[PDB]
Amino acid sequence: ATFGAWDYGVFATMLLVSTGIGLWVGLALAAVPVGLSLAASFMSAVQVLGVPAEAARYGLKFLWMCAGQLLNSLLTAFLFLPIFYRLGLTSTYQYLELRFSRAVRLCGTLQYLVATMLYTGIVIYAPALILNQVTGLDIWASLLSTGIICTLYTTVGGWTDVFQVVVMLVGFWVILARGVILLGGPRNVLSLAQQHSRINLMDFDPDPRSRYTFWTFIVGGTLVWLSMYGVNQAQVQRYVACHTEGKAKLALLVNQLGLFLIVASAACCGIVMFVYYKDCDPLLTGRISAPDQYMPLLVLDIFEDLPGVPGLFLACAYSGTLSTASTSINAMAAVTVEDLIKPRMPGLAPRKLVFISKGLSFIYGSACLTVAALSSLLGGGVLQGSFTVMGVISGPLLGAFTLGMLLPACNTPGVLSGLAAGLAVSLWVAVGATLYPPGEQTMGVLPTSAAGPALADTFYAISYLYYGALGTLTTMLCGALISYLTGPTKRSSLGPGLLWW
Ligand code: NA
């Protein structure tokens, strides 16, 4: 029910060792490692908690997420990697500089900082949620602990990604292997899932309100993962540092393979989790309050006769998530210093520049902890929360980049107005859904079992995967229209720039 004795020791020892190695790194590349770094940059305990739960509650439709990811990678390697290897170097928003203006560069950097801050807040909340659900500590003590450890990793801590990805994969495989053997027979699990309508691959429901479906997954995942891989500063930084566009596409391929493995393993583990709870769903029984508590519960249930392992898995999912959060915070600080402060403070006390970078890292860590606390209080849903954070905020940024590249007739006022309109629409739909969320029947939640305004109904029910796609598209539409209203930009006035070349 709540770890025990051996698994408490396992959790504590593993977390202490992880902190020690982090401090050692902070005090004391090839396509494959950098691609696995690309994969690890966005996979954390959020995906451990959410993907199995979403698969269990909807059923093997979540595999279509992989397809979305696939599209993302392809588009990147064919739309943004070539241009961010010849035109936009060093930074990603320098393209917005040399294309539209420095004002658009500042707008893009601010959007990236806000999106990353909120995403890292959700990321920090995920291990806090794991600790609260497992160890029993109230969510606020768990948030205090996770924030303290993340700030220790960032301020003090200053192949780790490969280790994280392999740990995620092995954990998922161990869970879904122990579950199948305990239940008895992979064929039996598949048959039980089929009976309870968990094998639902071919879902083409054109209704956007249906939370998960091929039509929703392809477009929404493509757009969100593009905003997270095609224009994200960290990912593009990892591209341009790969030393070759052709060898950067190899990194993207490795990243895509890692994402495929993680998502497939998580969905299969979620199906095993449901078939484990085929007759008595914990949600109906009240054993847990939110679906995000599904994964920590099963881990406790499966290995009740095998102490220690739950602590190992849920301490790996803690340390890896904290490493991801610290990398995000430090990247935010570095981006702020390099892209904003340095231009207006060119040669003032490089030691002061290091001091300012440290201060920004601390400020961003604190802000991310505050966002984690807000997410804890402000309802729940971590996988949807992260995709609505990276969707509404960064979606318009991807729209700005795509308008700057694809459309020759795009101008600084055009892209700025498009960004404003896209942010407005995306936040409008997000708040409408938060206040007036759709029901389980509308979204498409599969049946459970316990035997052991017109606008708010037609729009706010839109699948969360459509938030980002709603923003980006808006930025591409409005930004285009205003461009042709104020003044169409001339192809001659642009350098290589546009993908058309
Ligand atoms: Na996510």
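Quick note: numbers on chain A are straight from Swiss-Prot, i.e. 10-37, 54-183, 189-482, 512-560, in order.
Including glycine, each Cβ sits where the backbone N, Cα and C put it.
The Na(+) 1 binding site annotation in Swiss-Prot covers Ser69, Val71, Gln72, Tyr144, and the record cites experimental evidence as its basis. Cβ neighbour count for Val71 (Na(+) 1 binding site) (all protein chains, 10 Å cutoff from its Cβ): 27.
The number of other CB atoms found within 10 A of the CB of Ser416 (Na(+) 2 binding site), across every protein chain shown, is 27. The secondary structure of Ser416 (Na(+) 2 binding site), as reduced to three states from DSSP, is helical. Here Swiss-Prot flags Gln72, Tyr144, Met258, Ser416, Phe417 as Na(+) 2 binding site.
Positions annotated as iodide binding site by Swiss-Prot, on the basis of experimental evidence: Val76, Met90, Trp255, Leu413, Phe417.
Taken residue by residue with DSSP, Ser69 (mutagenesis position) is part of neither helix nor strand, so it is coil. Under its mutagenesis annotations, Swiss-Prot gives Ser69 to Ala, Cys, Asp, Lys or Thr the following note: Impairs sodium and iodide transport activity.
While the structure shown retains the original residue, Swiss-Prot records the mutagenesis experiment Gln72 to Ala, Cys, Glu, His, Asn, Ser or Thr with this note: Impairs sodium and iodide transport activity. The number of other CB atoms found within 10 A of the CB of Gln72 (mutagenesis position), across every protein chain shown, is 23.
Among the sequence features in Swiss-Prot, the mutagenesis site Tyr144 to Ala, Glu, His, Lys or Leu is noted as follows: Impairs sodium and iodide transport activity. Secondary structure from DSSP puts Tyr144 (mutagenesis position) in a helix.
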*What does the Cα distance in Å come to between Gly183 and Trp189, when 5 residues between them are unmodelled?*
16
*Measuring CB to CB from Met90 (iodide binding site), give everything in the same chain under 8 Å that is also at least six residues away in sequence.*
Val76, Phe247, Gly251, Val293
*Since 16 residues are absent from the deposited coordinates between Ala37 and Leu54, report the CA-CA separation in Å as an integer.*
20
*With the iodide site defined by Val76, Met90, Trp255, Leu413, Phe417, which remaining residues of that chain have Cβ atoms positioned within 8 Å of the Cβ centroid?*
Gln72, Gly75, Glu79, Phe87, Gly251, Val254, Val293, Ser416, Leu524
*Looking at the recorded positions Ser69, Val76, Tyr144, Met258, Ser416, which have a C-beta within less than 6 Å of some atom in ligand 1?*
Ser416
